[PDB]
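All remarks here apply to the structure that follows.
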Amino acid sequence: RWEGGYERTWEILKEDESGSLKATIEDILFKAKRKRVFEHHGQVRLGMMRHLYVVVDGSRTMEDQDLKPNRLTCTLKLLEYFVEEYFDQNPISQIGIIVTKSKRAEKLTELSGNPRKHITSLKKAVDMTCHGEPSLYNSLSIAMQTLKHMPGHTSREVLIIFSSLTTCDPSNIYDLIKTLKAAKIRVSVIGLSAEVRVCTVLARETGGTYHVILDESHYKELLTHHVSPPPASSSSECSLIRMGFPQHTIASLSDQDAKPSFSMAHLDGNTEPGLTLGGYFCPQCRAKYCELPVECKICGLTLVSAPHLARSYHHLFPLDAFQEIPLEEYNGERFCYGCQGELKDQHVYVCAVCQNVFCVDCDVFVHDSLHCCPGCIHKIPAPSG
Amino acid sequence: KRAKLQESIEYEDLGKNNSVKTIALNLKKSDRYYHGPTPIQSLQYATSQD
Amino acid sequence: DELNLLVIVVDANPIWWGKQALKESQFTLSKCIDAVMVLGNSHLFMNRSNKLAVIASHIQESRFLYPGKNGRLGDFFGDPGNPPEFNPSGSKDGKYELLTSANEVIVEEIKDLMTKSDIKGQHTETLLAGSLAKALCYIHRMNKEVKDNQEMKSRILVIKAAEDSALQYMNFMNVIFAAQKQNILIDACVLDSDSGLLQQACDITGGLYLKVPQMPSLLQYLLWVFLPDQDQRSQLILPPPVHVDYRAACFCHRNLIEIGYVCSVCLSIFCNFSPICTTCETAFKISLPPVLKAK
Ligand SMILES: [Zn+2]
Ligand SMILES: [Zn+2]
Ligand SMILES: [Zn+2]
Ligand SMILES: [Zn+2]
């Protein structure tokens, strides 16, 4: 009785050219693109120093065929971009890498601000076997003991990323919530598929957010939001003294090979030896070592300069775009303030301070790198000068 | 709201003491005084004539 | 096959250039245009498929010398990559046809800028920080279209000729980090005035803070050192090594910071002698000022 229905089914499937006349696949594409949601959340904090402990899951569930047949190479590869972007906008801050395997929590890297140390360490986890049985209470209790040594003035948030396992609660994590709040720490949880309710309350009581990754493009957007510090305000974390302001030197006069270069053997900077060209030095100790914003070993504080260290945190502070205004008369100078030419296809963006018209290539660069408006230099300093 | 208020405070309190670091103000006033007095009006006409 | 681009930031200041001719100088404002006449031609000699972009720096705005903002080079671009509606001059680029038209736009655009300088508003100096804010918006618009097949390797050239004004120097640092994401190089060509903010653009991105001695010796330091090819600049070695070093100190304070602390929790770096607030409306506990004041 198969051919009795298979012969008549092919007659309908063969005449598939009649469905292309209707505008079904076309009308939905233009309506699904105009769906522009607007939920601007004020994610900003005045605290410049941040301490983070990224938790990486290493169970057997890191090999499922979701976004790609090898999930193990999906989290480790995309985490290198988060580390490089973290030091790009926040070089004075540092992160940490803590893995979890064989029902144990083995801390890989320490609390250092070396971008090369955290990137090269993730490539070694490729050969690491995935046994299974992840533990959340083990990777969270150890991170609090190390974070306790930091003075109370930072957000001291904790990031936890797992394979969205069905409730990764070892043995009643709700009893730990009353303890994590006393340490004034924060927990951030990122999901990948199934919902986790046992971690949603933890991200709300401590102070954070909870999101589930839906596509490969959504995982990159969520990491950008975590670059900015979490929006909060406390009273017991607002005391700090002695900030290190190093200076950049070259350790030469005319030629680099004619001089003993920098970061050699007899030099006090024996932390990262090799053959470099220059570095920083403490103004209160004259200790020359690597130029990476890391905690020195003669004072006990990280390096927060000003040119390309503390400015990166202030460069991300003005997070704002532009508005729009429709019209049915075709008017508005149509001359861009940055690239002169426009697009002339229903795209008029004005400013809320100087009112300047931009195109599709200038508005994207503002919310991504420019972070302000070029017209604020030829209008705001005008009356004050 | 507090972060939006602290942005206008730092951006405005510096205009009264701008370029006051080192020689960022001495070199700026040196070129202004070398040209001569500006409120005398007579010198302003010779500047645009050049 | 391959295209390039060079953004020249000319510090056309009628106040500084108007007083340099009194000191018996042969390189005045009339000779400053000749620098673009030579650099604009030597750039196209290596590759006839290049593009030219010159941005001025006036005391009121940053006028685009090439292409201009008028009805000739504003709406319609005279770039060599547009054969339609532009071919009486954009056809013989191999000599003095399109190269002369590129300099003619600068002379035509500067006509409206020189006449609009009545200096009746006392003195306002040149807004040098606003010049780099327009160069990033121009290199990003052309990169979105040329990102296919080609790559367009460009650079950023800055020619300093005067000091700054009452502008906030924080805006001059926003264009430095906004240019590092695109992996671009920023240069600096001072003439007489020296500033510590322009030198920061050469140390962060990896540029070169060159100091020009005499004025007529300008064609030598802009062709080999400031070459848009940037292929052999790592082993070139022509300008003298950098000896001085200028960075940044306090924001709203009259002191050189080196160990000082901010006001409270904001970003205004001040000093360590502050038990309470200063110029904000915050607070600070008395668990550290009693310790720092002692020693
Ligand atoms: Zn030290
Ligand atoms: Zn535009
Ligand atoms: Zn604006
Ligand atoms: Zn403050």
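The numbers used for chain A are those of Swiss-Prot, and the residues that appear cover 10-394, in sequence.
How was it done? The header gives electron microscopy, 7.2 Å.
For all residues, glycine too, the Cβ spot is worked out from N, Cα and C.
Per Swiss-Prot, the feature domain 'VWFA' maps to A:60-236; the stated evidence is sequence analysis.
Quoting Swiss-Prot on the mutagenesis of A:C291 to A: Reconstituted TFIIH complex lacks p62 and has no transcriptional activity. In the shown protein chains, 20 other C-beta atoms lie within 10 A of the C-beta of A:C291 (mutagenesis position).
When secondary structure is read from DSSP and collapsed to three states, A:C308 (mutagenesis position) falls in the coil class. Among the mutagenesis experiments that Swiss-Prot reports, A:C308 to A is described with the note: Reconstituted TFIIH complex lacks p62 and has no transcriptional activity.
Quoted from Swiss-Prot, the note on mutagenesis experiment A:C345 to A is: No effect on the transcriptional activity of the reconstituted TFIIH complex. In the three-state DSSP scheme, A:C345 (mutagenesis position) falls into the strand class.
One entry in Swiss-Prot concerns the mutagenesis experiment A:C360 to A. Its note says: No effect on the transcriptional activity of the reconstituted TFIIH complex. Close to A:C360 (mutagenesis position) in the fold, though at least 6 residues off in sequence, lie A:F331, A:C382, A:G384, each with a CB less than 8 Å from its CB.
Under the heading of mutagenesis, Swiss-Prot lists A:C363 to A and annotates it as follows: No effect on the transcriptional activity of the reconstituted TFIIH complex. Taken residue by residue with DSSP, A:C363 (mutagenesis position) is part of neither helix nor strand, so it is coil.
Ligand 1 lies under 6 Å from the Cβ of A:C291, A:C308, out of the mutagenesis positions A:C291, A:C308, A:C345. The mutagenesis positions near ligand 2, defined by a Cβ under 6 Å from one of its atoms, are A:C345, chosen from A:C291, A:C308, A:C345, A:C360, A:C363. According to DSSP, A:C291 (mutagenesis position) is assigned to coil rather than to any helix or strand. Packing around A:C308 (mutagenesis position) is summarised by its Cβ count: 15 other Cβ atoms lie within 10 angstroms of its Cβ, all protein chains included. Between the C-alpha atoms of A:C363 (mutagenesis position) and A:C345 (mutagenesis position), the distance comes to 13 Å. Note: A:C345 (mutagenesis position) has non-local neighbours A:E351, A:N365, A:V366, A:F367, A:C368, A:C371, i.e. same-chain residues 6+ apart with C-beta under 8 A of its own C-beta. Counting every protein chain shown, the number of other Cβ atoms lying within 10 Å of the Cβ of A:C363 (mutagenesis position) is 15.
Proximity of the mutagenesis positions (A:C291, A:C308, A:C345, A:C360, A:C363) to ligand 3: a Cβ under 6 Å from the molecule is found for A:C360, A:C363.
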